[PDB]
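Report on the structure given below.
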Number of protein chains: 2
Amino acid sequence: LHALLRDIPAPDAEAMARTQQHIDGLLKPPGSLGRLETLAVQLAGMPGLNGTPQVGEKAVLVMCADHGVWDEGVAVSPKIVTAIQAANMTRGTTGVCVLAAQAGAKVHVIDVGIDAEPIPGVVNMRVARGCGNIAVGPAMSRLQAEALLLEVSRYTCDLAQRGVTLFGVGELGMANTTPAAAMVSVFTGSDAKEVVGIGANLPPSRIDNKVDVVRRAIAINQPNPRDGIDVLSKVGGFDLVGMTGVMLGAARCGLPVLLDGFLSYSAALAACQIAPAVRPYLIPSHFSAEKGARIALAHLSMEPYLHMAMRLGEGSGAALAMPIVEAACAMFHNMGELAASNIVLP
Amino acid sequence: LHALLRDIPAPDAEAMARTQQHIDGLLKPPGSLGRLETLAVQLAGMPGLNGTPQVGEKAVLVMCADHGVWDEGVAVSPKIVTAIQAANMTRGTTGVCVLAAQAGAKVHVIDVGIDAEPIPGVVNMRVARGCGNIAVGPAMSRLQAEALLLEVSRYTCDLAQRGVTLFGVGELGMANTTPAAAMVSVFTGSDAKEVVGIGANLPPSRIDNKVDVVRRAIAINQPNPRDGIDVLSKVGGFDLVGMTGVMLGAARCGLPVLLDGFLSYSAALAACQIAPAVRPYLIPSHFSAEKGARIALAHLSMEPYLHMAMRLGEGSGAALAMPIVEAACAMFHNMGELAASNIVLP
Ligand SMILES: O=C(O)c1cccnc1
Ligand SMILES: O=C(O)c1cccnc1
């Protein structure tokens, strides 16, 4: 693990300078394609990409797990929905499934801690049958967190060996917006009231209780904001841990990862805390409708491309942004050049 | 023309109610897919769509024309770029071409007033060799404007007869951000300083002159803000007119149109002024980097989906948003149902 973190490659400034120059020569006013240009250059700096903006195979990794905090009445969805939906993920009927198919991406469902019998067809990396209730103690042990990070990290880099060049991260876990909010509060230094949202249609009344639960989790566990693993293990969850693991894995592999929504932002804060070298590999997708999204994004210094008021999760926003990534590549490789048309701009 | 405007269909409230209900039953918390849901319902109300969110063939119509106002020093691109780029549109090397191909859309290049010899391969609907210089008089005659509207309108609806279900609008015309700004100022009641941008890399110094040119255009022509055709003919251009015509055509045909950037917003204001019935058929794509974009969008009451800081034009933003439209359709048709999984949410 220390190794892993040690070996995360820096971005290739040389490939990036070459990309920039190429882009500037394209058939358009310089910088006119804005964020599409910046993205392309960003991709070019990624070592696993072979010095150019490219997209080969695509995969969305969905981390599923249950949370003990569900018992605190912080979620209106029945707990069993985690297991049901995970199964549905196998049949291609879920939101992420439909969107991924549209993007030509494959979905990998990973069980990191569902509180139910094993689901056939789902990748088994189960830590336990749901994590501890963060309101009265830690979600899991440091060991458990570190092990899972390692395991998902490897699984991720391994997919690279098989042609995957672009990853997307997602989750599934009833009540997971609670630990997500706690992490955000901790890493950001924001008060819980500011970052706690309605999650999956939590009624406005019930909010207060959610905020109190978050506060309790923090007071009780005293996670250290300077230690991302500390935070994850104390006030996070298996699903959140697995997401951070995908990010660590892609980075080590020198490949890009598309974030999803709120849950993903929380995992991204932790990953960046654990290894700042991770940052350049992350790509935002959309702007989550969750209340604490703006704050989380600000701390990551990211501006998402899509404003869809989405708040489903599962990696649906990541899938939806994949075509954008491919567009930056198409632009880069298929557009004609100014010089060739004899166009000279001041 | 009065006919045409007369026959624009209202949206189908019945299909819309049916869509909403179907969406609510999908495998996700209600309203969790946000804007993707709203879009789907919007499409379902479009009569040319057959009561459901569907996307058959896609087309981007690019209206090319030159402007006499170029002589006022309001643009740094050589005038000839309009003709060059129009030709390039035929070879598939431009920005819109590359993006449309990625979206599986076909690009139709239409010459409505390029100041050069006819370009083989380009649809010929040329009004004149560039429009009049709005700084000292009107861009064209009311007759000319009305005729072009009619002609493009028909061309548009005709494509429908051949399987096109989704249109995208674009333009190409050196100096066109000047008339675009004038229209925006007029329709919005905003002062020119607020809506005049740098267009295609106009140097900061040169701005002042651009603002003065806009003001002059307005003082001199006295366009009537309550008459969209009046405004288009006086302080618009052929390209702008053609774009409005596509919008009128799609609406009459009861089909959706994806807007592009700043130039497109200006055309949309005019179309809406001419026929409010047009509004429900319009779909924003991205948030143009042009200074006056926020104001124009506010008046159209639209919030774009994409924030890419783009400012190329040609219909590139429209092409980039097409996958989003298809996503709303995929969601609608391919997702599983709550009831089927025995999921009950309060
Ligand atoms: O932003 C998300 O991904 C999200 C928000 C609420 C509930 N589930 C997921
Ligand atoms: O927003 C646009 O479409 C645009 C802005 C500047 C120059 N050309 C096009």
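Just so it is clear, chain B uses Swiss-Prot numbers, and the residues here are 4-349, in order.
Each Cβ is built from the backbone N, Cα and C atoms, and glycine gets one as well.
Database features (Swiss-Prot):
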type    : residues                                                                                                               : note
BINDING : B:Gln88                                                                                                                : substrate binding site
BINDING : B:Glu174, B:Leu175, B:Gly176, B:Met177, B:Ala178, B:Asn179, B:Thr180, B:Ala203, B:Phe265, B:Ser291, B:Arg314, B:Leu315 : nicotinate beta-D-ribonucleotide binding site
MUTAGEN : B:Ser80 to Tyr                                                                                                         : Alters specificity to use phenolic compounds as substrate; when associated with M-88 and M-175
MUTAGEN : B:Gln88 to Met                                                                                                         : Alters specificity to use phenolic compounds as substrate; when associated with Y-80 and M-175
MUTAGEN : B:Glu174 to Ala                                                                                                        : Decreases specific activity for DMB and adenine about 20-fold. Decreases specific activity 1600- to 15000-fold; when associated with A-317
MUTAGEN : B:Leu175 to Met                                                                                                        : Alters specificity to use phenolic compounds as substrate; when associated with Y-80 and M-88
MUTAGEN : B:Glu317 to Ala                                                                                                        : Decreases specific activity for DMB and adenine about 50-fold; crystals bind substrate less well. Decreases specific activity 1600- to 15000-fold; when associated with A-174
Around the Cβ of B:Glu317 (mutagenesis position), the count of other Cβ atoms that are within 10 Å: 28
In three-state DSSP terms, the structure that B:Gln88 (mutagenesis position) belongs to: helix
Distance from B:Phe265 (nicotinate beta-D-ribonucleotide binding site) back to B:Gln88 (mutagenesis position), taken between C-alpha atoms, in Å: 19
Residues that sit under 8 angstroms from B:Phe265 (nicotinate beta-D-ribonucleotide binding site) by C-beta distance, when 6+ apart in the chain: B:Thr180, B:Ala183, B:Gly200, B:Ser291, B:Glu293, B:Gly295, B:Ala296, B:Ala299, B:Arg314, B:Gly316
DSSP-derived class (H/G/I helix, E/B strand, else coil) of B:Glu174 (mutagenesis position): strand
Proximal but sequence-remote residues of the same chain as B:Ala178 (nicotinate beta-D-ribonucleotide binding site) (Cβ under 8 Å, at least 6 apart): B:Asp69, B:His70, B:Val72, B:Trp73, B:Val77, B:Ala78, B:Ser80, B:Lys82, B:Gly202
Of all listed recorded positions, namely B:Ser80, B:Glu174, B:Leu175, B:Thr180, B:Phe265, B:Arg314, those lying near chain A with CB under 8 A: B:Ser80, B:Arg314
Span of the nicotinate beta-D-ribonucleotide site, taken as the largest CA to CA distance across B:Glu174, B:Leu175, B:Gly176, B:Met177, B:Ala178, B:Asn179, B:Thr180, B:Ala203, B:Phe265, B:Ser291, B:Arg314, B:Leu315 (Å, rounded to a whole number): 17
B:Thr180 (nicotinate beta-D-ribonucleotide binding site): secondary structure state under DSSP, collapsed to three categories: helix
